Amino acid sequence: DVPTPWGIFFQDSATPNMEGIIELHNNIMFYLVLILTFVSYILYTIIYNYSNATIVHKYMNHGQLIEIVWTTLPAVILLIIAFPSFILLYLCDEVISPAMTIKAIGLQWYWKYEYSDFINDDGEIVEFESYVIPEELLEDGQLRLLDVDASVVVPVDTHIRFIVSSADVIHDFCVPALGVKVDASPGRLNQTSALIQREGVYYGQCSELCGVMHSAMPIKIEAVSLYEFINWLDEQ
Amino acid sequence: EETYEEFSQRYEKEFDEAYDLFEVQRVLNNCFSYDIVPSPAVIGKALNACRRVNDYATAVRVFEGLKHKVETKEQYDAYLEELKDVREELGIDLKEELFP
Amino acid sequence: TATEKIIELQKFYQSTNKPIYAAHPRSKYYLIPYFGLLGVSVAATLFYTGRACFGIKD
Amino acid sequence: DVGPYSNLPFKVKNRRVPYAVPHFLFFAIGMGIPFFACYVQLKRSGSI
Amino acid sequence: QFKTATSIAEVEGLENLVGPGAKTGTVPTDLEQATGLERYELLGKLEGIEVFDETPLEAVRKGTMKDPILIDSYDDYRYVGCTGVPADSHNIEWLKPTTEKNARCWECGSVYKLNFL
Amino acid sequence: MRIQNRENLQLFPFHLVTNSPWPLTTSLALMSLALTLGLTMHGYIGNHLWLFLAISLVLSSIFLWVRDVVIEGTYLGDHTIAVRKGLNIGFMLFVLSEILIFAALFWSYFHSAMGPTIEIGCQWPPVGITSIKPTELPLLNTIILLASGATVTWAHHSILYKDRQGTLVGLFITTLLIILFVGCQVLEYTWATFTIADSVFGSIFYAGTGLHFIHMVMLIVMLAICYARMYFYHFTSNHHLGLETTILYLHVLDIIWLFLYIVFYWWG
Amino acid sequence: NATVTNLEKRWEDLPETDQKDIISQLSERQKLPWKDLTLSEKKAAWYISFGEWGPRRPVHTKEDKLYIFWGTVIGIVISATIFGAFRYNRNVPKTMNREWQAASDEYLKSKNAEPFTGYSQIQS
Amino acid sequence: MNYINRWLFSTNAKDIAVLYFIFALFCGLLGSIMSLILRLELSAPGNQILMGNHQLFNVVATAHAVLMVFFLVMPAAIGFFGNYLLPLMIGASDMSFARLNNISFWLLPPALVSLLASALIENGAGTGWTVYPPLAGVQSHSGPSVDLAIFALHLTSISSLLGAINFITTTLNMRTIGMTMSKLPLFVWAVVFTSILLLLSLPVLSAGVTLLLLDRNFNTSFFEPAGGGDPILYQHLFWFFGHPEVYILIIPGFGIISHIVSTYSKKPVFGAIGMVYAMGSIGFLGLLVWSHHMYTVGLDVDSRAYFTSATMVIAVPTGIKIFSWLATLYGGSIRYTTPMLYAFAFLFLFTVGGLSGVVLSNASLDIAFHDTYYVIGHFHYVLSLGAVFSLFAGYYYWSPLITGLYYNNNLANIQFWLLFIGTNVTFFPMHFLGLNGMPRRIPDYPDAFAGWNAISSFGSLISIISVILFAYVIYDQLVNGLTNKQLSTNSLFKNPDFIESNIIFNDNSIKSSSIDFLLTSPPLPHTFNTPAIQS
Amino acid sequence: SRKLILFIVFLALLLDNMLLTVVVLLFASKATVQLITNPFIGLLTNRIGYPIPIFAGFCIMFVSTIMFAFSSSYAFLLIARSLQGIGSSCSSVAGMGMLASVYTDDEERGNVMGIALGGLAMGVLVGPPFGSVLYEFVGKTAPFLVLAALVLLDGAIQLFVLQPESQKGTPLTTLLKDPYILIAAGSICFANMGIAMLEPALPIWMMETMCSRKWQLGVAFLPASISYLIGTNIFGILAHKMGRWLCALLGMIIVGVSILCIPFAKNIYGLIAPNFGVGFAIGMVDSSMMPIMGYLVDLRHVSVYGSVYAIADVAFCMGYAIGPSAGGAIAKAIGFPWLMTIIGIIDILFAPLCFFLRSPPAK
Amino acid sequence: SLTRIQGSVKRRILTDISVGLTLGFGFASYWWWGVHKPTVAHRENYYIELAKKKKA
Ligand code: HEA
Ligand SMILES: NCCc1c[nH]cn1
Ligand code: CUA
Ligand SMILES: [Cu+2]
Ligand SMILES: [Zn+2]
């Protein structure tokens, strides 16, 4: 979804993977807030009680039971955090039956999309190019540095598998709401998967540096119904 | 590892062998830096040690440390009712009676 | 004398009154060319690194 | 001559030009150098 | 540059440590070629005299003002570090005794004095 | 410290070096080398007689450091039993850093050896690139290095038993057994059929056996400066810190060569 | 009496050659049995050794915290004034206007976007 | 001629540290003005100062990173505090190899010239701090710009290696009569531990940059995927240096804080042996984790698991140091002098900066925070508020002992408060911008991210005024600094105890646990004639 | 999963190696008892199974470390030094056998075997003590147990939280008669002999020759561990292309030459290189000989990996069982240089026997 | 009696470690039952209503 003006927290999710990511982050924040509160409280006690005091306890310097209790407690926190992280890492992926393939080639300062299916006997394969609409040519109501002239169209409730490469330099395919972020190196093919649960318009931007115009390279994904997808694919 | 009955003997022995004011203040300063408040017997030796070295400010500043070491005010007023004949023979006056 | 001048140059580098790199009567031949060519090399890398900022090529 | 103004490369007392000029110039050059580069590269590519 | 020494009793400076010369056709030894602070050590280890001491300070007896521990120093001051009479009880406290005042070690109480050599 | 006159000599066994001008001059030579090489590769210079001045000045500055390092140890006489140990620790910590520039190059060969890219047909040394046969001149080099390893221990055991003729011959033979290695490895770059730019195999094979060449010219220089300083009676029977360093450098390079011959010349 | 009386307002002004004479006169006056010391001597003895002079003064006095606070305020009011000058003189793109940020809202409403917390492109 | 034999042809270790400091000030002012240039263009949407040039913006970022990672923090923390204090604290006259120290200094000023000349002789070098291979080629940056910037990373590497060798060789065989390797102060341990990582990390970076240069100029085809190479190799060969590097900047800081916590809180450090073991463990577990900078390149599913586990384990040792510092401050008396304020501001802000790091080590969560302003907000709390605060504390702590002139307390406090407010206002909203989806390295941004960008551009103008006040503080220190020791009792190194009378305190004033604060007001050129003695 | 067996073997070898070097006749009491335990475990895995002896033998190290920590009497220390042989034998044999069982491809087996055997000479380095004199030694080994648990959770969650046959044969008596098995056993045994004799007698000769200092004694022998690590890791992947017999032969030659060259050195700087050579050659021999044993048993026998690796572990343990006392007895009787010369020529003369393992006959 | 005080710092430590943890758990039991759970509930109720329209 689109960024909000005074944002404080994540964008809205449209895929199970981003929901798992949000749940994991909100799980870790628990222990992080606990530790920060403990440290701040001890600093407050030190400032409020022992500030410019007459008695100095210069003979408490060793400790033996207490030193085992700030080396075992933090370990348990790390294990508790690491359980759900490993479960999420191994569980979520394209276990069964991917349903579509879209090649997203990243050239210097624009994008190229190819649909690996819908092939005729002669190689009629549907493909197009996505550029950024300049500020001078914008119509009333369009977003600046995020609106394109050609946008990817996909159905709802269908697994989409993205194969990402590059032709000039190292790029990054990123749509925040969908939880998709892979690189595009010049000599390998990377792949991810996404499932969209609701209809709408989903915006994204590049991440890795590529040169002069790194800030004008948006990505726009629409999730139309199946009837509209069938009509659109029979027009291009 | 040290017990109360060994602390309150070792510091008596140390207080009975100071020979100058620097040593008296050294022994007092390393005594009020433990978890144990000094017993009334040790402070009885401290005042005689401050009398042998001939110092007045140290005999009054000792009583101003018990007020900060003791947890409550009843204990402070109980320390001042057993160390009363030592005070009224030497002549030591507390700070709140001088208004320095 | 013989090949053992080591017991004669050890009475010279002690009590010399000059720095140890210019005490023997041979350091001229080592130190004149080096210090001479250094001031040419360092003056040739500052004429081509200010001439390159202005866009001039050869 | 060991003393409080003996391990400094520069002179701070008994000086013809006051120390304020040398002190100010150092920070002025330091905070003005990274604008000359921007000016040069802006005037080498058309834009103002 | 002057007469050569034979033991460390006849060494009045760096002028007595040049040495004779080796002979043509032999690998010279260290009694025939050493000049500076290397021949002093060689002349000291041939007798049993160590020229560079490495012995820590005395940690056997305390120090009173009447009977202070005497540290030997070739200058007017020497930095002395105290760790206690058992020699590892007191923490480390550093003192600078001088030929006009004595160090006193605020925690244990040992006093130190200078023997000026 | 109660010897009679001990205040006339230094009271601690360490070196207080006199002021020298060489650190600044080496830095000024490196600045000129860096700027001139960074410019000459893209025009702006034209003539290539400036980079040679920069290199010659850098090497001359290093030699002039070593002069003052040798006049302070054999004539002035300030190298006690502490400073020699410090120098040994220093040389070890430099050799260790010099060994870890080779681990990176080995890791850049195993990261492409196992898993070669699609572009090159999946095969090491690829089609159209004939490797160097490991039963030819690249074995005489190994035999020469192993022989040189033994010819230098006969020189270090002849200066300890007080034999002069027997320490000059060993060093001469060792010096002539590192010149034949360089000659053999300069005729194996003229009888080759693959250049630096025809593969990733010609870019790492000429980048691990070319650093060895530069590292091994230094052996010839160090052995020449060890023969010339023994002809003139600079080394005693128990104070020789130049032979020990030049022997700890030969063994390390032999061990390194015994890894560039099993991972580069046999395995393919 | 004048030498010792009211030492709380004169110690820090006397030189260092009139301070070692008062101390060297109270060290031969404390050897006498106590209860023979006047009250002024008792006050002087306490002020000389344990008192709020010399190495026992406070790091921050009452008239220095005000100085720090009113220096920080004058250091935050200057940055605000310098940043204000760079805010009136800005390049305002055409998109950042209210009548343009209300048209984008209709588009984001037709294509249902941010069903959760909110969508709003209006920041004047 | 006596000038040339004491400040250009030098051997004394303590007369080079001042030259490090005077260089660090210049190289830290340059970067700060370049940072203000960045934050003035990311204020409101559009093209405000730099008219339309997206080049000259990435150049500013690269020149701002290099000037303060290699020319400010390292010289300040290894040259002015390492060279000057290690020999005095271990009891040695001078270093073992003085000429190497002189060359280690003098290789830097020739290295600043190359960097400044890589930003004027053409469009520039807009490759970022990490010069990734396929952008830093001959097709996107075509000129003498990247080449002259890779030669500024070789001279600095040579200087760092030559200093590290000297530090390791001096701490082993130049100690006093009775100082074994268990009684050294903590600062010397920190310098030794950082000097070992400098030896074990730099050669890999040197090899990587040299291979990049060869690929650029001699068509060698290491990182070109049209001849059988992969760019990812460079990333490996860089990040082996990347993670040790960020620890080299922080280990020397930690030790300094210990001394402060030991001085103004009159108590010894809680468990010194624990601190040395923790520093060793932090140093060793910083070499086995270098792939968390590269999670989205396409690594396997069995390598992410190892790298998430091996990164969180570092939290165990640093917690020990934090809790030991709290235990040191707990029981003792606290007086709020200028160094102790900076010490307090480091035990809280470093925690905030590091606790975010356990949110970014997870492999699952790195697909939402990578190449986003969250990472930026992360590392400013631990670099700008973790290293610079430690350097300021060290300066305010040791300046009177080195120079012999004192400084005004009120102006130092004002500067500290301004820096605190500015840095806590400029780096906090970056977390929000990162969470909402703002990528890194973009001059112009969508209209949505405007508001917070106007708040983070206001703190920088508060911090630069703090820098100017620092300049005036130094001016007031140098001129009329002798008469600024009677204004406040901040001058006193230790406050008298409860029973310690003033007259006895004036006779026995300095009570220390190191040789550092017992030397004369300006230290003598030759400090130790007869050896020091320890029990 | 596949990673779990690798991690278990690595941890077991690391723990055994780092418990062997606790600062604290007795030493040679651990190996010999372990030898007596070696064949028996090989029988149990044929019937009982792998993981049961793995756990019952992984817990014995924990009980032994408690025994070391608390007890101080001579008999108590003797008991503590015992029960390491049985536990170590069970753990190593079971782990290596199950690693061979899990990985069936030859190249994958070689790579995994090299990476796993890299643990030895790593425990000596990663943590030399374990529960040492000072409490802070549980402040350096503390960060590593956490990593071990965090890396074992990956093996656990992957196997029994996620996606979800017995044979008999290979009598030990029949297997002992096969010449190639004996060839492999001797190849391991002699290389073990060399380092076993070299390790204890070196410090005495160094004190006699140069008055070696305490720190120099430890620093001299350290590089052998790094050489072992590098050699094992490299050749576990590099040996398959060249044939394992060539790697074994070259390692034997290099170890013999390096051991011979030791007496000629008259300084520690000279001693640095030969130790590295010896470590590299031993890594050669181990990484080349361990995988080939399973290949031989697959080629000429039925697929059971108990008795064969029991024979291998007997070969390893015989080196430390006998040779320290033998080396000491030879020392002061014939001379240290003579001892190294004898071992070097013996190892070199053993070299030609490696030609037989190149192309073993079919079953 | 009232003239025998032995341990007071330890009780302070135990009171300052048993209150910096209860307070911390208080400020962490609000992030998981007032900031996270209602968001999940709202998200689910949105999806159990966008589907009923499609079913109808
Ligand atoms: C100089 C400061 C510094 C330091 C010291 C460190 C060290 C650490 N860094 Fe490093 N880091 C950087 C600055 C720094 N880093 C920079 C600049 C980068 C690269 C940026 C770029 O390339 O663009 C980088 C690399 C980097 C990344 C890569 C980000 C990415 O691109 O995906 C990450 C997170 O993944 C990270 C986090 C950490 C952590 C957790 C530590 C740990 O050392 C911190 C641990 C501290 C704490 C955890 C305090 C614990 C307090 C206690 C009370 C213990 C309680 C116990 C627990 C909480 C269990 N760092
Ligand atoms: N004896 C343990 C040292 C060693 C042997 N092999 C490798 N390292
Ligand atoms: Cu293109 Cu980024
Ligand atoms: Cu990192
Ligand atoms: Zn003491």
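The numbering of chain I matches Swiss-Prot: 18-41, 133-272, 278-476, in order.
If you're wondering, the header gives electron microscopy, 3.3 Å.
Backbone N, Cα and C define each Cβ position, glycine as well.
On its own chain, I:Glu312 (serotonin binding site) has I:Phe334, I:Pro437 as residues at least 6 apart in sequence with a Cβ closer than 8 Å to its own Cβ. Here Swiss-Prot flags I:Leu228, I:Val232, I:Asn305, I:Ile308, I:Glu312, I:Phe334, I:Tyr341, I:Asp399, I:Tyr433 as serotonin binding site, drawing on experimental evidence.
DSSP assigns I:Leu37 (mutagenesis position) to a helix in the three-state reduction. Looking at Swiss-Prot, the entry for mutagenesis of I:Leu37 to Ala says: Abolishes binding to dihydrotetrabenazine.
In Swiss-Prot, a published mutagenesis experiment is listed as I:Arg217 to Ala, annotated Abolishes dopamine uptake. Abolishes serotonin uptake; when associated with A-214. Taking Cβ-Cβ distances under 8 Å and a sequence gap of 6 or more within the same chain, the neighbours of I:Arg217 (mutagenesis position) are I:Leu207, I:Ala208, I:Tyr211, I:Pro404, I:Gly407.
Swiss-Prot documents I:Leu225 to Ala as a published mutagenesis change and attaches the note Reduces binding to reserpine. Secondary structure at I:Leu225 (mutagenesis position), taken from DSSP and collapsed to helix, strand or coil, is helix.
Record note (Swiss-Prot) on the mutagenesis of I:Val232 to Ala: Abolishes binding to dihydrotetrabenazine. Abolishes dopamine uptake. Listed in sequence order, I:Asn34, I:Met35, I:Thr38, I:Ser338 are the same-chain residues six or more apart from I:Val232 (mutagenesis position) with CB atoms under 8 A from its CB.
In this structure, I:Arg357 (mutagenesis position) is part of a helix by DSSP. While the structure shown retains the original residue, Swiss-Prot records the mutagenesis experiment I:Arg357 to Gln with this note: Abolishes serotonin uptake.
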- Task: Measuring CA to CA, name the entry from the mutagenesis positions I:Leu37, I:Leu225, I:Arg357 that ends up nearest I:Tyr433 (serotonin binding site).
- Result: I:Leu37
- Of the binding-site residues listed (I:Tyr341, I:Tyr433), the greatest number of other CB atoms within 10 A surrounds the CB of I:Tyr341
- Near I:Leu225 (mutagenesis position), how many other Cβ atoms are within 10 Å of its Cβ? 23
- Item | Close in space, distant in sequence - I:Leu228 (serotonin binding site), Cβ under 8 Å, 6 or more apart | I:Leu30, I:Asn34, I:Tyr341
- Item | Pairwise Cα distance maximum in Å, serotonin-binding residues per record: I:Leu228, I:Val232, I:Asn305, I:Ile308, I:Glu312, I:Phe334, I:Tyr341, I:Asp399, I:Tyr433 | 19
- Message: List every residue in the same chain as I:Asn305 (serotonin binding site), at least 6 positions away in sequence, whose Cβ is under 8 Å from its Cβ.
- Response: I:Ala428, I:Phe429, I:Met431, I:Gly432, I:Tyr433
- Integer Å value for the Cα distance linking I:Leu37 (mutagenesis position) with I:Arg357 (mutagenesis position) is 30
- Message: To see if you understand the setup: which same-chain residues, six or more apart in sequence, place their Cβ under 8 Å from that of I:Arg357 (mutagenesis position)?
- Response: I:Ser401, I:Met402, I:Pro404, I:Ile405, I:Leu470
- Task: Output: those recorded positions from I:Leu37, I:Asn305, I:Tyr341, I:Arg357 whose CB lies less than 6 Å from an atom of ligand 2, in sequence order; none if no residue fits.
- Result: I:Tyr341
- Find the Cα-to-Cα distance between I:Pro272 and I:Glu278 in angstrom, rounding to a whole number; note that the 5 residues connecting them are absent from the deposited model. 15
- Note on the structure: One finds that other Cβ atoms within 10 Å of the Cβ of I:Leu37 (mutagenesis position) number exactly 17
- Message: How many Å lie between the CA of I:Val41 and the CA of I:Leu133, given 91 residues are missing there?
- Response: 14
